[PDB]
Amino acid sequence: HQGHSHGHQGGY
Amino acid sequence: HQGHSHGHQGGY
Amino acid sequence: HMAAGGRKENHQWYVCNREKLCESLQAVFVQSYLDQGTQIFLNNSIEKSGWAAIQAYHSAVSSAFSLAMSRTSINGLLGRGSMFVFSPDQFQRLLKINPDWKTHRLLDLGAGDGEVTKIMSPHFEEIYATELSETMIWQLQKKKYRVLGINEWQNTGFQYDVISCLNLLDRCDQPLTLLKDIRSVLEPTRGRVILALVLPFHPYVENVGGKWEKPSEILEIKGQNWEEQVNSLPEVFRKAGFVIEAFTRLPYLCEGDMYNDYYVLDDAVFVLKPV
Amino acid sequence: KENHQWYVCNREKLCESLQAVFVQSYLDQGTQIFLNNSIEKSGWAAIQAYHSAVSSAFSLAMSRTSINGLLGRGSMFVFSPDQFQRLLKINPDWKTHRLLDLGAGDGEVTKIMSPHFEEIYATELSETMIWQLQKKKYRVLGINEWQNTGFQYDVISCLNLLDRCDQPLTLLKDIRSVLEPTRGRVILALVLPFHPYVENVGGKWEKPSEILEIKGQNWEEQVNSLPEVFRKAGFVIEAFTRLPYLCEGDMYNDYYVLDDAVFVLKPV
Ligand SMILES: Nc1ncnc2c1ncn2[C@@H]1O[C@H](CSCC[C@H](N)C(=O)O)[C@@H](O)[C@H]1O
Ligand SMILES: Nc1ncnc2c1ncn2[C@@H]1O[C@H](CSCC[C@H](N)C(=O)O)[C@@H](O)[C@H]1O
């Protein structure tokens, strides 16, 4: 699993 | 063939 | 164009609750849509995910060398995981330029592998870029962009006609200083800044081996949904001497892997003018 | 008279000042251990094949130095602890506060020097070498940071960097400007015959922005041309020696050798 190149994102 | 890590070298 | 019963238009990537925006931002919001260029990126990404042996190689290299390199540098080494913020049409509609508009100099800070830079580049005679990843610097140089040091671009003796700062403010160590530096070298009579930020705002600085550090400066971006966090940005930009000329909501798309044909984050994209 | 091909020096072809400060080195225990360990690594067939495969795969996209750092291969050797101590004229127990190693590579030479220092700083342009240096817990400084920290260094090492950096004369002047003056010393190693270039990605290279006028038809003649270069930066040679600059090998050779001139410099 590579995912988004910008990284993981948290929430609001 | 990897050679010397400092690089190829010429002569005098 | 979009309609409430349009299928596979991914409305949630583009729409917002306009009544939740402050009234000064309601006036400069620009509606984007899932357009031709966006579908070309997506169709290309879907095709790339179909090449199983390429995906498997990329995953093996990533697995083996992730402790020694950053994820960004691994992507640059492989030329994988490229991203998309706007099509040329979306860019031109946001900046209010015609397709043939040209000016002198673009500076793209934190340009990554340059595949977003490439969307903007036909509008400029000279393209400059900065990057911290060594393999991304090689990708930028293959595109013939002039890579400047991260403390060099402020000191070249010339100004820049457009400065782009796409998805960098949440990934750099000193974002307030960055915004002030941008203001200080933007050509003032006509220059514009293109700025993109993933919301919800979650900043960290990427290090090797999947590690990270907190940034040294704090951006006061706050809010409980996309609209509220956008509402906090006029004051952030004002502190750096900018006002918002236009902005839009765009999916920050990324090529995929074995598991997903692409990945998505939520970008707020702004055009700033110096004030 | 020491006659081993890697250490022998024709003293009569040195100028008179350099004859007075030359220090003879020899193939000692620490050197032979490096060579023994290098021969052993070259006998690891599957490891050498892996290194070769990865180096070919990434060769277009990374500099050779960064590939070596990524793999932890191709480490080098300039001096043993005994040779380092003999050149500096210091005891095994000797200590001072701050070492800075410019262009430190994977730090395997740095770590020979490290026991004599409280604090060790390093610079490097290669991202994966920085990883190596940080795994050894050295304090990595930017290449335009280290001379602007506000503090000085007790020993600055600049080993096999002058022929590989873009601005070597500025480098020497920058070293002079933050060396601790009363007791500070510089350790400089240079491969002769002197052939400078700046390494780029993919086996490419670029010419340096500044030229060092180092000329001669052999080791001793080239060394005779250095005192003038050093003096422009405000240094005079306190001691120097000839040492083989050794490097780990590959599937075809157990190690590789270049010819180092290794100086201890004092500020004028
Ligand atoms: N201080 C800094 N200067 C230049 N690049 C930086 C930086 N801090 C982080 N980066 C780089 O910033 C990028 C953030 S990802 C965004 C890439 C591209 N602009 C896009 O929008 O897709 C990474 O490539 C990271 O290496
Ligand atoms: N301006 C610069 N600042 C810091 N490191 C540099 C540099 N220019 C080149 N380098 C690095 O200098 C090193 C030269 S090879 C010498 C490495 C080590 N000092 C030794 O003697 O074995 C390379 O690792 C290269 O990445």
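FYI, residue positions are counted from 1 along the chain as it appears here.
When the header is checked for method, it gives X-ray crystallography, 1.7 Å.
Each Cβ is built from the backbone N, Cα and C atoms, and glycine gets one as well.
For the mutagenesis experiment C:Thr72 to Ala (Swiss-Prot position 115), the note given by Swiss-Prot reads: Decreased binding to S-adenosyl-L-homocysteine and substrate proteins. According to Swiss-Prot, the mutagenesis experiment C:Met83 to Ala (Swiss-Prot position 126) carries the annotation: Nearly abolished binding to substrate proteins. Swiss-Prot documents C:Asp108 to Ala (Swiss-Prot position 151) as a published mutagenesis change and attaches the note Abolished binding to S-adenosyl-L-homocysteine. What Swiss-Prot says about the mutagenesis result for C:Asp113 to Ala (Swiss-Prot position 156) is this: Abolished binding to S-adenosyl-L-homocysteine. Among the sequence features in Swiss-Prot, the mutagenesis site C:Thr130 to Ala (Swiss-Prot position 173) is noted as follows: Decreased binding to S-adenosyl-L-homocysteine. In Swiss-Prot, the entry for mutagenesis C:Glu131 to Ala (Swiss-Prot position 174) states: Abolished protein-L-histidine N-pros-methyltransferase activity. The structure shown retains the original residue. Look at Swiss-Prot and you will find C:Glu131, C:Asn167, C:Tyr252 tagged as S-adenosyl-L-homocysteine binding site. Quoted from Swiss-Prot, the note on mutagenesis experiment C:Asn167 to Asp (Swiss-Prot position 210) is: Abolished binding to S-adenosyl-L-homocysteine. Under its mutagenesis entries, Swiss-Prot includes C:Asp170 to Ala (Swiss-Prot position 213) with the note: Abolished binding to substrate proteins. For C:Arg171 to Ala (Swiss-Prot position 214), Swiss-Prot lists a mutagenesis experiment annotated as follows: Decreased binding to SLC39A5 substrate.
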Max pairwise CA distance, angstrom, over record-listed S-adenosyl-L-homocysteine binders C:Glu131, C:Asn167, C:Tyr252: 19
Residue from C:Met83, C:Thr130, C:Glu131, C:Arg171, C:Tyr252 whose C-alpha is spatially nearest that of C:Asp108 (mutagenesis position), among the recorded positions: C:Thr130
Protein Cβ atoms within 10 Å of C:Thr72 (mutagenesis position), excluding its own: 23
For C:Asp108 (mutagenesis position), the three-state class that DSSP assigns: strand
Recorded positions in contact range of chain A, given that the Cβ distance is under 8 Å, out of C:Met83, C:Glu131, C:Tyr252: C:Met83, C:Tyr252
Mutagenesis positions whose CB lies under 6 angstroms from ligand 1, from C:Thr72, C:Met83, C:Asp108, C:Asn167, C:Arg171: C:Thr72, C:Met83, C:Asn167, C:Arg171
C:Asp113 (mutagenesis position) as reference: those mutagenesis positions from C:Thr72, C:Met83, C:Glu131, C:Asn167, C:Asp170, C:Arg171 with C-alpha within 10 Å of it: C:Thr72, C:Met83, C:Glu131
Among C:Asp108, C:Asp170, which are mutagenesis positions, the residue with the most C-beta atoms within 10 angstroms of its C-beta: C:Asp108
Cα-to-Cα gap, C:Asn167 (mutagenesis position) vs C:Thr72 (mutagenesis position), nearest whole Å: 13
Number of Cβ atoms other than its own within 10 Å, given for C:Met83 (mutagenesis position): 24
Pairwise Cα distance for C:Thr72 (mutagenesis position)/C:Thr130 (mutagenesis position) [Å, integer]: 14
Cβ neighbours of C:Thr130 (mutagenesis position) where a neighbour is any other Cβ within 10 Å: 20
Residue pair C:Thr130 (mutagenesis position), C:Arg171 (mutagenesis position) - Cα distance, angstrom, rounded: 13
Distance [Cα-Cα, Å, rounded] between C:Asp170 (mutagenesis position) and C:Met83 (mutagenesis position): 16
Inter-residue Cα distance where the pair is C:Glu131 (mutagenesis position) and C:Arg171 (mutagenesis position), in Å: 12
